[PDB]
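Encoded as structure tokens, the structure appears first; notes follow it.
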Amino acid sequence: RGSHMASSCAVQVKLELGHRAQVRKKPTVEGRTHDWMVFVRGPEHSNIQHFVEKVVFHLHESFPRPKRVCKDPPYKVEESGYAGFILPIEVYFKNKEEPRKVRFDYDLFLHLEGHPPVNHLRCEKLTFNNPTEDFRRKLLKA
Amino acid sequence: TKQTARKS
């Protein structure tokens with residue numbers, strides 16, 4: 001959208017952030033009382049790899065290798081633990097101009113045993129104003 | 001409440 005052009009462009013993408021958690025019937029040697037799996041995915045299995053470079057999951061410092069990196073679908077990390085925490089998620093885009101990444105702070109929370117397992121869903125909408133034509137291609141093949 | 005302790 002330069003002044004002497006008549007068109008402009010706006011494309012919106014939907015991402016789903018979520019996790020599942022259930023009490024391990026059998027604790028771990030270290031005392032991890034739960035098993036949880038957190039993911040970043042696109043609604044109805046539409047391939048977001050067209051425009052996603054990689055997803056980075058920053059785990060609490062109590063995990064070994066807390067910076068978990070997912071360069072290819074599915075974008076998830078399966079772990080075990082004992083308490084709920086905030087997990088920040090970075091999504092890096094196949095784009096040569098900023099916007100390059102977006103961060104979300106995800107609430108990884110665990111239910112007590114004797115309560116149902118957690119399956120939690122967060123849907124997030126992102127809006128790209130006048131993207132480059134090559135990134136607009138990627139965005140709109142998904 | 002129904003969820004567990006949280007760490008930080």
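The count begins at 1 with the first shown residue.
A Cβ is built for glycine as well, from the same backbone N, Cα and C atoms used for every other residue.
One mutagenesis experiment catalogued in Swiss-Prot, A:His60 to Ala (Swiss-Prot position 56), is accompanied by this note: Decreased binding to crotonylated histone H3. Decreased binding to acetylated histone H3. DSSP gives A:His60 (mutagenesis position) a coil state; it is part of no helix or strand. In sequence order, A:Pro66, A:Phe85, A:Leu87 make up the list of same-chain residues 6 or more apart from A:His60 (mutagenesis position) whose Cβ falls under 8 Å from its Cβ.
All protein chains considered, the CB of A:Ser62 (mutagenesis position) has 12 other CB atoms within 10 Å. One entry in Swiss-Prot concerns the mutagenesis experiment A:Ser62 to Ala (Swiss-Prot position 58). Its note says: Decreased binding to crotonylated histone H3. Decreased binding to acetylated histone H3.
On its own chain, A:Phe63 (mutagenesis position) has A:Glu79, A:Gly81 as residues at least 6 apart in sequence with a Cβ closer than 8 Å to its own Cβ. One entry in Swiss-Prot concerns the mutagenesis experiment A:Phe63 to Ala (Swiss-Prot position 59). Its note says: Strongly decreased binding to crotonylated histone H3. Decreased binding to acetylated histone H3.
Listed in Swiss-Prot is the mutagenesis experiment A:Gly81 to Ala (Swiss-Prot position 77), annotated as follows: Decreased binding to crotonylated histone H3. Decreased binding to acetylated histone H3.
In Swiss-Prot, the entry for mutagenesis A:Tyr82 to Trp (Swiss-Prot position 78) states: Does not affect ability to discriminate between acetylated and crotonylated histone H3. The structure shown retains the original residue. Residue environment of A:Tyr82 (mutagenesis position) contains 17 other Cβ atoms, counted within 10 Å of its Cβ in all protein chains.
Swiss-Prot documents A:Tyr82 to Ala (Swiss-Prot position 78) as a published mutagenesis change and attaches the note Strongly decreased binding to crotonylated histone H3. Decreased binding to acetylated histone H3. Secondary structure at A:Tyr82 (mutagenesis position), as computed by DSSP, is coil.
For the published mutagenesis A:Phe85 to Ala (Swiss-Prot position 81), Swiss-Prot gives the following note: Decreased binding to acetylated histone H3.
Record note (Swiss-Prot) on the mutagenesis of A:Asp107 to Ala (Swiss-Prot position 103): Decreased binding to acetylated histone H3. Around the Cβ of A:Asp107 (mutagenesis position), the same chain contributes A:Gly84, A:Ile86, A:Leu87, each under 8 angstroms and 6 or more positions distant in sequence.
Taking only the Cα positions, the spacing between A:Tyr82 (mutagenesis position) and A:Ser62 (mutagenesis position) is 11 angstrom.
Listed mutagenesis positions: A:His60, A:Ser62, A:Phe63, A:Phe85, A:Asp107. Those with a CB under 8 Å from a CB in chain B, in sequence order: A:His60, A:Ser62, A:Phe85. There are 18 other Cβ atoms within 10 Å of the Cβ belonging to A:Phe85 (mutagenesis position). Here the Cβ of A:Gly81 (mutagenesis position) has 24 other Cβ atoms within 10 Å, regardless of which shown protein chain they belong to. The secondary structure of A:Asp107 (mutagenesis position), as reduced to three states from DSSP, is extended strand.
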